[PDB]
Amino acid sequence: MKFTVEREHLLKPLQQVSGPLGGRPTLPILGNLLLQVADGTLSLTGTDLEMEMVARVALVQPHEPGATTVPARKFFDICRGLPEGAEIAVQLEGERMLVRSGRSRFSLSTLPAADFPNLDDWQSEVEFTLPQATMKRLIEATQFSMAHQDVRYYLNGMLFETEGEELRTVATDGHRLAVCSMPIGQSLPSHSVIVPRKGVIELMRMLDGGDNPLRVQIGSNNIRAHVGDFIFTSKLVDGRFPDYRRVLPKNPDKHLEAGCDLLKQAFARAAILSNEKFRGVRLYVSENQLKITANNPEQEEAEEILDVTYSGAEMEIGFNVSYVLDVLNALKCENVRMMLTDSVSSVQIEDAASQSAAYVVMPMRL
Amino acid sequence: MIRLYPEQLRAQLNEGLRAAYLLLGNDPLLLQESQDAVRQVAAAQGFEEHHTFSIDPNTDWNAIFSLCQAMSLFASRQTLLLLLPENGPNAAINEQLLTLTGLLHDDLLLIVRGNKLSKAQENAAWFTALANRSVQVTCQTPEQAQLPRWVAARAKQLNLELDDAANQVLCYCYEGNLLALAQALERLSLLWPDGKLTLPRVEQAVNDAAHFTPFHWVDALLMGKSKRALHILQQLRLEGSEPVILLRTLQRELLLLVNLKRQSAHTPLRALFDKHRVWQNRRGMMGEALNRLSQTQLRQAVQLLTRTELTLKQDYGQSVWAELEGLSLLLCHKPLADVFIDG
Amino acid sequence: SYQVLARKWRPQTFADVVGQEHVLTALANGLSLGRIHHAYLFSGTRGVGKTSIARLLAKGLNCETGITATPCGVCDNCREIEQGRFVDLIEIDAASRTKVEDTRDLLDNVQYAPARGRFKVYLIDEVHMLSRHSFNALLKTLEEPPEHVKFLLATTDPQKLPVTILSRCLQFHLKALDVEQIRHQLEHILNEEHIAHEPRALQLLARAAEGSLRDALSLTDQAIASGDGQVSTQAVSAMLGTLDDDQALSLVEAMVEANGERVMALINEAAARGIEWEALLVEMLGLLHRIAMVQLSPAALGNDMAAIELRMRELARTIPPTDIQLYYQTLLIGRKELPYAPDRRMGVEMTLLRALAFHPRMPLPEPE
Amino acid sequence: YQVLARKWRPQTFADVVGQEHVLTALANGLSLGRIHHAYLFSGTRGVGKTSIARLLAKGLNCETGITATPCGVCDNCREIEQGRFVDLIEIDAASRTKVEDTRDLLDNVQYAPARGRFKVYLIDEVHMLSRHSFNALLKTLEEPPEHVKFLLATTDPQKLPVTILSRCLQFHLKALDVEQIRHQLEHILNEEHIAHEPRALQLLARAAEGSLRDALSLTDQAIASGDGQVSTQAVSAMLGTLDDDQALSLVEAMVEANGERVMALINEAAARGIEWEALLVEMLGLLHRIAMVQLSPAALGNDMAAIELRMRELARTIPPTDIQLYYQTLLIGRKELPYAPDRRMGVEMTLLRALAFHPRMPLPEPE
Amino acid sequence: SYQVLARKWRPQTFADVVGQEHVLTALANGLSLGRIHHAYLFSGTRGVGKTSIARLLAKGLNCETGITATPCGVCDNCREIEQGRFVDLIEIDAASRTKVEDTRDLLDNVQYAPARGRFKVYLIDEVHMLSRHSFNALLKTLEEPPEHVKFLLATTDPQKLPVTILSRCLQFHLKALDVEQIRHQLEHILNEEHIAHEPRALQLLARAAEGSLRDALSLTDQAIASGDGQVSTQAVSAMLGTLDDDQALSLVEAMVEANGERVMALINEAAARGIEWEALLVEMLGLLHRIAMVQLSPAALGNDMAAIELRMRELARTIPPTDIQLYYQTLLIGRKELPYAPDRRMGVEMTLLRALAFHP
Ligand SMILES: Nc1ncnc2c1ncn2[C@@H]1O[C@H](COP(=O)(O)OP(=O)(O)OP(O)(O)=S)[C@@H](O)[C@H]1O
Ligand SMILES: Nc1ncnc2c1ncn2[C@@H]1O[C@H](COP(=O)(O)OP(=O)(O)OP(O)(O)=S)[C@@H](O)[C@H]1O
Ligand SMILES: Nc1ncnc2c1ncn2[C@@H]1O[C@H](COP(=O)(O)OP(=O)(O)OP(O)(O)=S)[C@@H](O)[C@H]1O
Ligand SMILES: [Mg+2]
Ligand SMILES: [Mg+2]
Ligand SMILES: [Mg+2]
Ligand SMILES: [Zn+2]
Ligand SMILES: [Zn+2]
Ligand SMILES: [Zn+2]
């Protein structure tokens, strides 16, 4: 084995692969990144067992094929500490790796590549390309509702369901469900898989608004994403995400269309004037009127009156200010329509113009 | 306001669920099975949420309030379980509990698990408020006398056949560890489908896994059964319990016995018992201990205890258990010349 | 290196498991009927098969064939488990993983699905050492685990473990293998390796193992080393004599039978061992106290010790209370005066001689 | 100029004196190739635990191959001899007692050895490790990498967990015999071209109970005291132990109930300038030896052979009861020596106690 | 600046030290021959020259004129060591440096070469106070240290140290200085200090020194302060509470002859005069020992007690030896328990009454 590269090309991919890999490793070899040179490409995998980040770089020097695992921290320190623009030549002698840079030489201990946890040959159940913009929109629309810490492990992540030429993402935390759909354009078999919170966070971190077609591969228990010359593999969280079809109300006859900015500023004023925790704000909606009052039995009622465009039946609902504020933040537009059935039902929020994304929340009982 | 037992709780659930439930006691198996039965009945009724929380000052309450004031998106009529702290509710916990009772909703099914409350802790605002619709299931661990009947009933419910010898072996091996007792019964049922469990059958597939407390050891010494005292000492030693608490518990009763024996020469026992305000159930036990041994004993016992304490916290050795078992045998109707024990 | 017997002779199938018949039958029934509990707790002593049985259960539960009580032993999963490099077989120790951060990481990783196994088995060892926070976290995650995960706990002192863990875990406490089973297993191992041996040597090794197959394997490996590729009675007897540390009991026996030359030989052996002399006196005093208590009540001899049970019983029944009292008093006096003796060795010898062939003139309570 | 203990450390299996059983076992294991992955060494201080461990490490990592007779000339042998062998990891249990430190130590076990054929670990005083450290070490001890060997060592093996004991091959080194210590001292002194006397070597061997390191340290101190020579007088003065003949005469005078000889002997001892407690200890030792001779015939070593016959006479003439009486009187006097007005006064009063309560010939009792 | 006699007269050469001839000879021979060990443990009672001998050895090793048996004491390094300034002579207190970090840095800085001298001497005091883990960690350093560091260990009692430490160290047993050596040293110091002194005062101070020369110097300084700058017999006797009279003999006679009232009156008047009770017990023990000696051999009695000869002789003729031994035993028991009694007077009275209980 032998190859030669420039530290400029390796500073970024090494940082990427070594980013998620932090703290002590469960297995010693998991603390080491596996670098393999073959067919003119050097691929470095910073495996974390649960997640694998692979960065590929191009080799033009007369390298030699070969793979080996080496501790990530000290190798990254060696690459970073060399003079800017210095070329690094890596070779394998015996069980050690020799690094040459001009007048400087280093030796590192390397474990065998066989003991490295092999990426199983599982074939992707559903493979498909997709632009970055659609994926970023889906993540933004269905990331505020997933539970950060819940006993139900399957609700920590969010469920991606591919059906026909459509990809849908549904996220929830026991009170609200946000569902966003996008036509892929290519027919695919039906399949549902739950992606964990950390996996989606890493995925959205990888997104950079580039022109590289993001290729998604959904397997039996693994989800892989190819962006240009970078690979991110995560293990799907098991369980069974509850079906969203039953959650969606059938006929929410009552409708309320109002300026999104007006509701945003009203909720912000209520929150800043009702910073006290607990005591979800009670909103009384009536013909061309919306009065938001603090439920705080002790703090003075900071009632705020707004002139909404509603002209239906009047009622008072004890919502949570933070929940509605976050839901409206997730829907950044000028107008918003909320549809409900009765006093006890799941109010569904949507954009007055677009209806691809649905925000079925429910009121907090009072 | 109905006080019930886990054995008959199934009928109470079947006739109709109640707004408030609370399991009070120390027996782990009884509490666990009562909780499982209540949860299963609730699920059959149509309750899908099984939220569980542990009461502690570090833990917050905003999530609890939000969940009690909110339904479930894909379910309804939640159920909430509260794990009381081992020591018991304090003033802040009392305020939290009365607040919960204030906004308690019928759709929420309240369950409470923890150590049995005391008389002072029994009376409270939230307790009185819930008394209108409170069913409390006593969950105490049955005494040694009540253990054989309990295990016999458990075996009969499992369609097994136990003789006196097998019942005694099970009681000896799993005294105070009824969870392990039930697990052993299940294992024996699986091993022998015939259902007839004779003495070899049980004895060849059991292990000594009983759990005790120092009060049990003091009671055993008072009764005078050497085998039980040695067994409980072995169990406490294997559990890692330090001997200081055992020595203090023994010392309290030893001093009480010495005082009673010395002052009983010309004083009625009843007056002394009334003045000392000792447990009514322990009057006969104290009388038996007093009449079982004379003033010739209770003197080398105190000197032996002092020697044990000195050798414990001055020499810092590991032979404290030997001295403890020697004192245990001494307190029984045994010769115990005391030359070995250096009483 | 030719490997080692303990590593080579790990039981790779349920059929070749020595003893533990009840646990084996229960596990086989559970695997055949398809009923698997959330958590399993293998307890007992060292070198009885807790880890071996746990690994057998893991490989039979994730075998390519399915959930079977007789794993093939040749598929990818079985071979990987035998080699101890199966990704889903997550072996952890409570020793260095009691930290809050490590427990939280384990709990977070539990939710993930197995990589290539039907079940993600967690083989935790020495669970009795888990801190209160870690213990509570384990209880909470065991309250309702995902269907794809399994926990195979392997402790050694269940008394430390509160019964709460048992509230959601099924226990299969192992028992001592007994002398006959250990001897038969040693004979089979030696014959399978074409190793010459004598029956008395195997009997001695089995009796010295003290109900632990791993101890027996280590002892027979030592015998092979000292025996030069052949176990013999003289070699194993010499090895035991070198390794024996029961000098206190032998000294007590010699004192009981008033065998002066035996006492001198045992003292010389102890000096060769170089044990602390005051420690030896304390051990002998404790043995005498235990003998006295056993005489007072047969139950006084706890089951914690079994290698010297017969010796203790015979000594207790033979000697009268007065003789054991005199021995105890003489040993106590010797221990008290040991610091001022010309030498620790000389003090021990003097007190032994006084106990075995003398008697102290007791004081007289002169009338007032 | 270099210390005797360091300079004369064993460099081959032959150089080791005593411990025949462990040496034979290790040699047979290395020759047959049936090498275990975890060896525990036990014994007393200075017996040679570390020496044997380093010899085994040399044998395993020798360039010529795995053998029970390492060459001692290849690079690995020289490096291990100098204590500068990279693969031979000499670890101290007390240095890393917490679980975190031992976990850090075990994290690097998987890596292959630098140049040696095995990554030998030598832990000193392993009993100092905490219970958690032992439990963490259990897994690696049971199934270590094929290129990893553990060589535990501790003076107290009873502190180790039963699991650790069962996971490793135990070798309990025995305290070296007095004759073996004397022979080793004579051999090293002859090799160093140093004059010595048999009595001095006997005294040094007696002083060193079973620890040859103590014998070497005492030999070096005697070399310093005697100005490059080991003379009987120099060793006797350094040890502060007067000749056995004087104590024997003292006890003979004591038993004979003639106090004039006792007074003369103590005056001579005072003139000699010898600490009184040493004299009392010697008298107690002589009494104990007489009692042992009464118990059994072969109770005196060859070192005392020069005065054996005389001693035997005291065994025959003196009953056992009065021997015990004298022993107890001397012991109680030694108990009272620190609180006496003077050491000479204390010893004189103890001897007067012995004479006054003499059974055969009590001191006169004037009313 | 004024300094106490202990600091003023600290030995500065191997010839100024009194006693301990064997250890000094061994050290000098080792330095001369070049056979120097890396671990010198000094064991002995207080005030016998532990620190003094250790500092002298350090000076000899670090002298700029090579390794010399008797350091000159005038070099830069020699003077710095004499003044406690030498950086390479690290004086460590075991009790203070018991924490883990202390020992860890102690064994981590050994690799650094000495700043000034040729040896980085480590003088560890009262080594028995170090923790067991400290000894275990330091075993490796004490076994095969680099050839630039010497460990000097000082402990009041060596048995408390781990056996391994004793194995790896050369033990020097500093013999307790006898009365004659202490008297000679005090006489020399007072003569060199231009202070008048009486032989009786020097003998009493040496006797009260209890084998430690630092205690002797402290007592001399106390007498100087109280004795208006004069070591007079009367001043020393008053300071030390020495009877040196017939009161002790009369009290012993009363004790032997029962007559509790006489013993109580004697103790009461002795307390009124304010004497030292330990001195009284020591005097009684000496008298009883002398009585026993004369019973064994009449010629063993001096002439100093001539004025009380016959009466003393009467005891030797009247008290059987066994009773003398009993009284001596009771007095020693009282001596042992006198510090722990509720009061010194109570302890003495209990001892004397216990002795009174004994009788033929
Ligand atoms: N029941 C058994 N049948 C056959 N071999 C056994 C048995 N128990 C132990 N052995 C042998 O001993 C070796 C180690 O046994 P283990 O199963 O690790 O003991 P253990 O119960 O794990 O002790 P612990 O849990 O570490 S205290 C195995 O590889 C076998 O060679
Ligand atoms: N069995 C032995 N054979 C030969 N020389 C020995 C023997 N034991 C001790 N020595 C000598 O004494 C020195 C000290 O031996 P070591 O083996 O280092 O002592 P040690 O037993 O390792 O110390 P411990 O046990 O950790 S306190 C050696 O360098 C030899 O000179
Ligand atoms: N052997 C001695 N020769 C001369 N002076 C001595 C001797 N021993 C003590 N001294 C005097 O006593 C002073 C202090 O005593 P040290 O020399 O420190 O003895 P020491 O044994 O170190 O005392 P300790 O053990 O620390 S209390 C010295 O400065 C001398 O003046
Ligand atoms: Mg195991
Ligand atoms: Mg060693
Ligand atoms: Mg000093
Ligand atoms: Zn298989
Ligand atoms: Zn070699
Ligand atoms: Zn100089």
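All chain D residue numbers match Swiss-Prot; in order, they span 3-369.
Placement of Cβ uses the backbone N, Cα and C atoms for every residue, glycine included.
Record features (Swiss-Prot):
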- D:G45, D:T46, D:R47, D:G48, D:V49, D:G50, D:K51, D:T52: ATP binding site (BINDING)
- D:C64, D:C73, D:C76, D:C79: Zn(2+) binding site (BINDING)
- D:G118 to D: In dnaX2016(Ts); present in both isoforms, unable to grow at 42 degrees Celsius (MUTAGEN)
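When Cβ neighbours within 10 Å are tallied across all protein chains shown, the highest count among the binding-site residues D:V49, D:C76 belongs to D:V49. Those recorded positions from the list D:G45, D:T46, D:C76, D:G118 that have a Cβ under 8 Å from chain C Cβ atoms: D:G45, D:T46. In this structure, D:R47 is the one among the binding-site residues D:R47, D:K51 with the smallest number of other Cβ atoms inside 10 Å of its Cβ.
Counting only the Cα atoms, the space from D:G45 (ATP binding site) to D:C79 (Zn(2+) binding site) is about 25 angstrom. Residue environment of D:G48 (ATP binding site) contains 27 other Cβ atoms, counted within 10 Å of its Cβ in all protein chains. Listed recorded positions (D:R47, D:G48, D:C73, D:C79, D:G118) with a CB under 8 Å from any chain E CB: D:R47, D:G48. The binding-site residues near ligand 8, defined by a Cβ under 6 Å from one of its atoms, are D:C73, D:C76, D:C79, chosen from D:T52, D:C73, D:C76, D:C79.
Just so you know, of the binding-site residues D:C64, D:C73, D:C79, the Cβ with the fewest other Cβ atoms around it within 10 Å is the one at D:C73.
When the recorded positions D:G50, D:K51, D:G118 are screened for a C-alpha within 10 angstroms of the C-alpha of D:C64 (Zn(2+) binding site), the residues that qualify, in sequence order, are D:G118. A simple Cβ count within 10 Å picks out one of the recorded positions D:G50, D:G118 as the most packed, and that one is D:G50. Cβ atoms within 8 Å of the centroid of the Cβ atoms of D:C64, D:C73, D:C76, D:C79 (the Zn(2+) site) belong to the same-chain residues D:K60, D:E65, D:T66, D:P72, D:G74, D:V75, D:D77, D:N78, D:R80, site residues excluded. Among the recorded positions listed (D:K51, D:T52, D:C79, D:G118), D:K51, D:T52 have a CB atom closer than 6 Å to some atom of ligand 5, in sequence order. Counting every protein chain shown, the number of other Cβ atoms lying within 10 Å of the Cβ of D:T52 (ATP binding site) is 20.
Annotated ATP site D:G45, D:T46, D:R47, D:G48, D:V49, D:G50, D:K51, D:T52; additional same-chain residues within 8 Å of its Cβ mean position, judged by their own Cβ, are D:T157, D:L175, D:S213, D:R215. On a Cα basis, D:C79 (Zn(2+) binding site) lies 27 Å away from D:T46 (ATP binding site). Counting in whole angstrom, D:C76 (Zn(2+) binding site) lies 23 from D:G50 (ATP binding site) by their C-alpha atoms. Rounded to the nearest whole angstrom, the C-alpha distance between D:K51 (ATP binding site) and D:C79 (Zn(2+) binding site) is 18. Cα of D:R47 (ATP binding site) to Cα of D:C79 (Zn(2+) binding site): a distance of 25 Å. Screening the binding-site residues D:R47, D:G48, D:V49, D:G50, D:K51, D:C73 for a C-beta under 6 A from any atom of ligand 2 leaves D:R47, D:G48, D:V49, D:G50, D:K51. Annotated pair D:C79 (Zn(2+) binding site) and D:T52 (ATP binding site), C-alpha to C-alpha distance, rounded: 15 Å. D:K51 (ATP binding site) falls within a helix when secondary structure is assigned with DSSP.
Mapped onto three states, the DSSP output places D:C79 (Zn(2+) binding site) in helix.
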